[PDB]
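Novice: I am attaching a structure below and will ask some questions about it afterwards.
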Amino acid sequence: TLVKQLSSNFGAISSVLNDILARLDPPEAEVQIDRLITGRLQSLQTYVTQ
Amino acid sequence: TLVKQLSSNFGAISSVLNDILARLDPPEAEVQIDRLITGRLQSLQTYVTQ
Amino acid sequence: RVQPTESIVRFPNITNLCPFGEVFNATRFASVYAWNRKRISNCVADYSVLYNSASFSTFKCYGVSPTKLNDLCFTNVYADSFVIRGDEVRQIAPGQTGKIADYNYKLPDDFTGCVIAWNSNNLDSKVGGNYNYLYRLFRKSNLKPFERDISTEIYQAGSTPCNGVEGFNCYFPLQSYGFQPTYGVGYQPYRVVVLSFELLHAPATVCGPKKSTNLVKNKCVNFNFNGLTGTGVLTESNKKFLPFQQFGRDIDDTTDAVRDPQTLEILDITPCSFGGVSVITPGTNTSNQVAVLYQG
Amino acid sequence: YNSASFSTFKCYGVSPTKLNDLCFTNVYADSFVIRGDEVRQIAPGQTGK
Amino acid sequence: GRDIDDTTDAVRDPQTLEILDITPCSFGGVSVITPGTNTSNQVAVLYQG
Amino acid sequence: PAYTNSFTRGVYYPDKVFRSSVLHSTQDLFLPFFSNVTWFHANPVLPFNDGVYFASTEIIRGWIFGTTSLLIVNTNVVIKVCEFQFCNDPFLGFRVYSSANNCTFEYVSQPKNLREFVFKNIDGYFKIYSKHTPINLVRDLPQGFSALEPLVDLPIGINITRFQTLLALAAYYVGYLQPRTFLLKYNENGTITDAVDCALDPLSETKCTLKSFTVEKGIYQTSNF
Ligand SMILES: *[C@@H]1O[C@H](CO)[C@@H](O)[C@H](O)[C@H]1NC(C)=O
Ligand SMILES: *[C@@H]1O[C@H](CO)[C@@H](O)[C@H](O)[C@H]1NC(C)=O
Ligand SMILES: *[C@@H]1O[C@H](CO)[C@@H](O)[C@H](O)[C@H]1NC(C)=O
Ligand SMILES: *[C@@H]1O[C@H](CO)[C@@H](O)[C@H](O)[C@H]1NC(C)=O
Ligand SMILES: *[C@@H]1O[C@H](CO)[C@@H](O)[C@H](O)[C@H]1NC(C)=O
Ligand SMILES: *[C@@H]1O[C@H](CO)[C@@H](O)[C@H](O)[C@H]1NC(C)=O
Ligand SMILES: *[C@@H]1O[C@H](CO)[C@@H](O)[C@H](O)[C@H]1NC(C)=O
Ligand SMILES: *[C@@H]1O[C@H](CO)[C@@H](O)[C@H](O)[C@H]1NC(C)=O
Ligand SMILES: *[C@@H]1O[C@H](CO)[C@@H](O)[C@H](O)[C@H]1NC(C)=O
Ligand SMILES: *[C@@H]1O[C@H](CO)[C@@H](O)[C@H](O)[C@H]1NC(C)=O
C-alpha cells in the first residue's frame, strides 16, 4: 500500500513530478509540488504509526 | 523536537507571528497564519501519538 | 495570564532625513537595459508622504503592507530607476515572464518592497521621438534575479557564424524605442522606481518616524526595539557582550537579551508569568465552595 | 533556415529556433508571386495595396 | 511493463524492438563503527546494502 | 613558494548574535581544517575565488583588490575605492595609481605577533575579520584556536577577483575559503572555544550528527549513499 500510494494526484494535476516540472512555470508549479509533498508526508506518517 | 519545530516557515514568509502581523494587512496575513496553524497542529498531533 | 501595563519603543536618535526627491523627480533617468542603483541608508525615511498626494499610476507593494511602512526598521533600502514601455509597466513582478522581464530586469521570486510608477508622457514625449531610450531583445539565456548587462555583441542564430558581420541570422542585440507625443497608451513611455530592501541582514538604522519612550524595568510591558516586537520583563543583567554583538539568544533560539540603541546597555528579557488554573471542589451535592490553585 | 538565403525569413509570435519543439495542428500553405517592393506589404497590422 | 505495484520493470527499445530490464541504482545508508572517543579515534565505515 | 598546512585555523564569528554554553551549527564560508595553505617569501597576482585567509608572522601593509578597485593601506588607513591605474610594481615608498577620474566612497580613518585576516564579498559588502595574537614560534602556523572578530563592513559592492599585496620596501600565507559546515562551541563567556569540521572524517560527521564532541561505543547512521 505504501508503494502504491505514489500514484495519486492528491489534488494536483498529475502524479508524475517531471510532468508538473516540464508543463508549468516554477512560481505556479510550486503549489502543485507542495500538494504532492503534503500528500506523501501524510502517507509516510501512516505506516509509521501502524 | 517539539520545540525545534517552531522555527520552520512551513511555506509562509517567516516563522514569527509577531513579525507577520507587523508587516501585512489582515486581508493578506490569514493566508500565511493558516500555513503556520496547519504545520503546528500536525507537529502537536505527532507528539501526542508518540 | 498577566496582562501588560504600558508600552515602550526605542529607536536610535537619527536626525537627517532620507533623500527621496533627489531620486524620484530627477532631471533624466537611464535606459531599461542599464539601470542605476541608489543605495539609501542611515536616515529617517517617511513613505506615507510618498504614498498620499502626487499622482502615481501604480503603487503595488509585494510582501509588505504600504500602510504600515512607517514603524518597522529596515537594512539598506535599495532604489532602482528606469524608463519602461507603457504596456510593460505590469511586467515587472515576481515570477511572471516577458521580453524585458527575462532580458532587462528580473525580480526574484521572493522579492519584498514596493514598485512605484507614474505617468511620464510630458517631458519624455519628445515631438520627434526620444531615441536615447534603448532596450535589449536578444540574449543567449535568461537573466538572474537582480542582474545587469551592458556588453553588446553580435547575436548568432544557428549556422552561418556571425563573428561581427551583422548579416544573415545576425542582428544587433538591442533596439531603441522612439517616443512620438501622439502614440496610444500602449506605446507611451512610463517612469518606474523599484524599491527593494532586506529585513534580516544586520541591525541597521533606516527606520520610520517613531518617537522614543522612557525605559521601564521589572514590569511586564510591551517593548519595540528596532522592529523587534514582543512582551516580557526587562531587567538589568551582567552578561558580557562583545562590542560588535547586538542581540542575544539561548539554547532554543529565543531572544533573551537585547541592547537598547540609545543608552547602549544590556537588558534581559524574561516572559511574564503563565500557568494553568485548577479548581478543587467537594461536589455540588454537599457544598458550593471551591479552592482555586494557580499551578505555575 | 539552412537554404538559399531566404530574404524575409521572419516569423511572428514564435521564435523560428523554437519552432521544432512545439507541435501545431493543420498548417496551411499559401503560394503566390509579387514584386520586390510589395514584399514589405505582407505583414500583420500593415496596410497598402 | 509493470510487475505488481505499478513500477516500470522492463521497457522495449522503440527502434530495435528489444526488451530491456530496468534495475534501480544502488543506495543505502552509511554507518560509522566507533569504539569510543575516550578510547581511540579510529573508526570503520559500513555501507548498508 | 613552499607549502604548509593549517591546524584548525581561520574560524570567525559568523553572526552578530550572542551565545553562551551552546553548541551551534553554522553553514557559511570557512577554511577547511588541515588544508594546504601556500607560504610565500619576500608578489604576484593571487586569485580571489571566494575568500582569502591572509596570515603573516611579522612590512606588509596593503591589499589592492579589484579585477584589472578597492585599496587598503597603512596617516593610518585610506580605503579609496575607485578606478586606478596600477603600476608594474605597486609598493609603498610609491606610484600605485594615476588619478581618480570617477572616484567614489573614500573612508579615511583617524590618521612576535601573528596577524590573521579574512576577506569576503557577499551581496555587496566587503567584510574584514582580524585577530592579533602573540606567539613565540617563528613562522610555522601553530596549533590552537584564535576566533577572528569582525572589524569593518564596507558597503562597496564591486567585482573583486584578483588581489595583490603592497610590500613595504616578510612571509605571508594565503588560504582559500570554501562552503563548509562547522559545529562551533561557545563557553559561558560567549567566546568560541572549539570547532568541528563536519566534512573532514567519518568521526567528525558522527560528532556533528549527535551534536556533541564525544562519541561512546556503538554504531551510528550518519548519512545516505
Ligand atoms: C519633486 O521635487 C520637489 C523639489 O522641489 C519636491 O516636491 C520633491 O522632492 C519631489 N516631489 C515629488 C512628488 O516628486
Ligand atoms: C543620541 O544617542 C547617543 C547614542 O548613540 C547618545 O550618546 C546621545 O546622548 C543621544 N543624544 C541625546 C541628546 O541624548
Ligand atoms: C446528595 O447526598 C445525599 C446524602 O449525602 C444523598 O442522599 C443524595 O442522593 C445525594 N444527591 C446527589 C445528587 O448526589
Ligand atoms: C527546393 O528549394 C529549397 C529552398 O531553397 C532548397 O533547399 C532545395 O534544395 C530545393 N530542392 C530542389 C530539388 O532543388
Ligand atoms: C529504424 O531505422 C534504423 C536505421 O536503419 C533501422 O536499423 C531500424 O530497423 C528501424 N526500426 C524499425 C522499427 O523499422
Ligand atoms: C576517559 O576514561 C578514563 C579512564 O577510562 C577516565 O579517567 C576519564 O575521565 C574518561 N574521560 C571522560 C571525558 O569521561
Ligand atoms: C600540499 O600539497 C603538496 C604538493 O602539492 C604536498 O606535498 C603536501 O603534502 C600537501 N600538504 C599536506 C598537508 O598534505
Ligand atoms: C567580474 O570580473 C570578471 C573578470 O575578472 C569578469 O569575467 C566578470 O564578467 C565580471 N563580472 C561579474 C559579475 O563577475
Ligand atoms: C569618468 O569621468 C570622465 C570625465 O572626467 C568621463 O569621460 C567618463 O565617462 C567617466 N566614467 C564613468 C564610468 O562615468
Ligand atoms: C570567563 O571570564 C571571566 C573573566 O575574567 C574569567 O574569570 C572566567 O574564568 C572565564 N570562564 C572560563 C574561562 O571558563
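For chain D, we keep the numbers from Swiss-Prot: what you see runs 369-417, in order.
Including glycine, each Cβ sits where the backbone N, Cα and C put it.
This is the feature table in Swiss-Prot:
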VARIANT   D:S371 to L  In strain: Omicron/BA.1
VARIANT   D:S371 to F  In strain: Omicron/BA.2, Omicron/BA.2.12.1, Omicron/BA.2.75, Omicron/BA.4, Omicron/BA.5, Omicron/BQ.1.1, Omicron/XBB.1.5, Omicron/EG.5.1
VARIANT   D:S373 to P  In strain: Omicron/BA.1, Omicron/BA.2, Omicron/BA.2.12.1, Omicron/BA.2.75, Omicron/BA.4, Omicron/BA.5, Omicron/BQ.1.1, Omicron/XBB.1.5, Omicron/EG.5.1
VARIANT   D:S375 to F  In strain: Omicron/BA.1, Omicron/BA.2, Omicron/BA.2.12.1, Omicron/BA.2.75, Omicron/BA.4, Omicron/BA.5, Omicron/BQ.1.1, Omicron/XBB.1.5, Omicron/EG.5.1
VARIANT   D:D405 to N  In strain: Omicron/BA.2, Omicron/BA.2.12.1, Omicron/BA.2.75, Omicron/BA.4, Omicron/BA.5, Omicron/BQ.1.1, Omicron/XBB.1.5, Omicron/EG.5.1; complete loss of interaction with host integrins
VARIANT   D:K417 to T  In strain: Gamma/P.1
VARIANT   D:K417 to N  In strain: Beta/B.1.351, Omicron/BA.1, Omicron/BA.2, Omicron/BA.2.12.1, Omicron/BA.2.75, Omicron/BA.4, Omicron/BA.5, Omicron/BQ.1.1, Omicron/XBB.1.5, Omicron/EG.5.1; May enhance affinity to human ACE2 receptor
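On this model, are these features tucked inside or out on the surface, and what's nearby?
Specialist: Residue environment of D:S371 (variant position) contains 6 other Cβ atoms, counted within 10 Å of its Cβ in all protein chains.
D:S373 (variant position): 10 other CB atoms within 10 A of its CB, across all protein chains.
A C-beta separation below 8 Å, combined with a sequence spacing of at least six in one chain, links D:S375 (variant position) to D:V407.
The Cβ of D:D405 (variant position) has no same-chain neighbour under 8 Å that is 6 or more residues away in sequence.
Counting every protein chain shown, the number of other Cβ atoms lying within 10 Å of the Cβ of D:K417 (variant position) is 4.
The secondary structure of D:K417 (variant position), as reduced to three states from DSSP, is coil rather than helix or strand.
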Novice: At the level of the C-alpha atoms, what whole-angstrom distance separates D:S373 (variant position) and D:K417 (variant position)?
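Specialist: Pair distance, Cα basis, whole Å: 27 Å.
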Novice: Would you mind sorting out which variant positions among D:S371, D:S375, D:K417 put a C-beta under 6 angstroms from ligand 4?
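Specialist: The variant positions passing the 6 Å Cβ test are D:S371.
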Novice: Check each of D:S371, D:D405, D:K417 (the variant positions) against chain C and write down, in sequence order, those whose C-beta lies under 8 A from a C-beta there; write 'none' if there are none.
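Specialist: Contact set vs C: none.
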Novice: Cα-Cα separation of D:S371 (variant position) and D:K417 (variant position), in Å?
Specialist: 30
